[PDB]
Amino acid sequence: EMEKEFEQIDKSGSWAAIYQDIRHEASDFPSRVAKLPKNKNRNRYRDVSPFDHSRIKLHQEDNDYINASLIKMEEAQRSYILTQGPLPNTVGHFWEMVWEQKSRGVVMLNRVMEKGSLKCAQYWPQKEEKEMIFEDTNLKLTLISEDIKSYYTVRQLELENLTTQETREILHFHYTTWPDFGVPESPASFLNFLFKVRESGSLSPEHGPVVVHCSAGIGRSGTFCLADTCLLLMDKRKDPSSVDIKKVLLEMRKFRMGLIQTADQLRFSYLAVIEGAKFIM
């Protein structure tokens, strides 16, 4: 059981060691499309690339590339799209992907500015009366409502395909309190946030996969998917303690490199799953 494994690693201070074993066992697949010269300005970080096999393709004949990966967890019946925070030049691609994949929710785990630098373009409207038009992808985006809470903000957005005049409601879940350095001290507000996304229906199989991002789409974004999938598997299985976090992480790393960036994020993921299991048992 992971609670006992937690105390062991913690008491022995072995987190950096566990973390390095995961690094060494992780899959390595080609990412040829990401490294094409015509795609250099579509990537926020030169060392964070989607694998070719799991990359999301845009349905535009010109250049189909976005820094985004489909993570398919077969046993849990959960999919996720993990992507980077959009760049000024990819905001239109981001919303085209949301449209084409029939996503119902966007989960944002970063602030637009952290450590005095921009981690993400402002890709949604700040006021009802000031909608955004993406000329490159023929989409209009309107803020419908915004509910600001202590630890997160939920926004209802309307996305309109200007080509067909179809409209969809998108939910934007913005976790606003992840600290600039390290991880939250307690997983309570992160779990509350994760249950709010679940309650919305955004993670349900009647919709396209949820879009999850931070700045690179690997660290905080990884912690989100890892916790959700692990808690779902504990509901589904005859023996809940058959769930090995490390194995689940390695299965997710077949789909996108580098998920969980630090030994601290790994420790936090254990704590979130352990604490979340109490609200699920």
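We're sticking with Swiss-Prot numbering for chain A, so the shown stretch reads 2-282, in order.
Recorded method for this deposit: X-ray crystallography, 1.8 Å.
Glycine residues also receive a Cβ, built from the backbone N, Cα and C atoms like all the rest.
So that you can see what the record holds, here are the features copied from Swiss-Prot:
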ACT_SITE  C215  active site, phosphocysteine intermediate
BINDING   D181, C215, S216, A217, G218, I219, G220, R221, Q262  substrate binding site
MUTAGEN   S50 to A or D  No phosphorylation
MUTAGEN   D181 to A  Substrate-trapping mutant
MUTAGEN   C215 to S  Catalytically inactive mutant; abolishes sulfhydration
Measuring CB to CB from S216 (substrate binding site), give everything in the same chain under 8 Å that is also at least six residues away in sequence. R45, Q85, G86, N111, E115, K120, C121
Which state, by DSSP, holds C215 (mutagenesis position): helix, strand or coil? coil
The most crowded of the recorded positions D181, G218, judged by neighbouring Cβ atoms within 10 Å of its own Cβ, is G218
Listed substrate-binding residues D181, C215, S216, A217, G218, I219, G220, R221, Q262 - what's their greatest C-alpha to C-alpha distance in Å? 16
How many other Cβ atoms sit within 10 Å of the Cβ of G220 (substrate binding site)? 22
Which of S50, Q262, the listed recorded positions, has fewest other Cβ atoms within 10 Å: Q262
How long is the line from the C-alpha of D181 (mutagenesis position) to the C-alpha of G220 (substrate binding site), rounded to the nearest angstrom? 13
Between the Cα atoms of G220 (substrate binding site) and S50 (mutagenesis position), what distance do you get, rounded to the nearest Å? 14
The number of other Cβ atoms within 10 Å of the Cβ of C215 (mutagenesis position), counted over all protein chains shown, is 26
Measuring Cα to Cα, how many Å separate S50 (mutagenesis position) from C215 (mutagenesis position)? 14
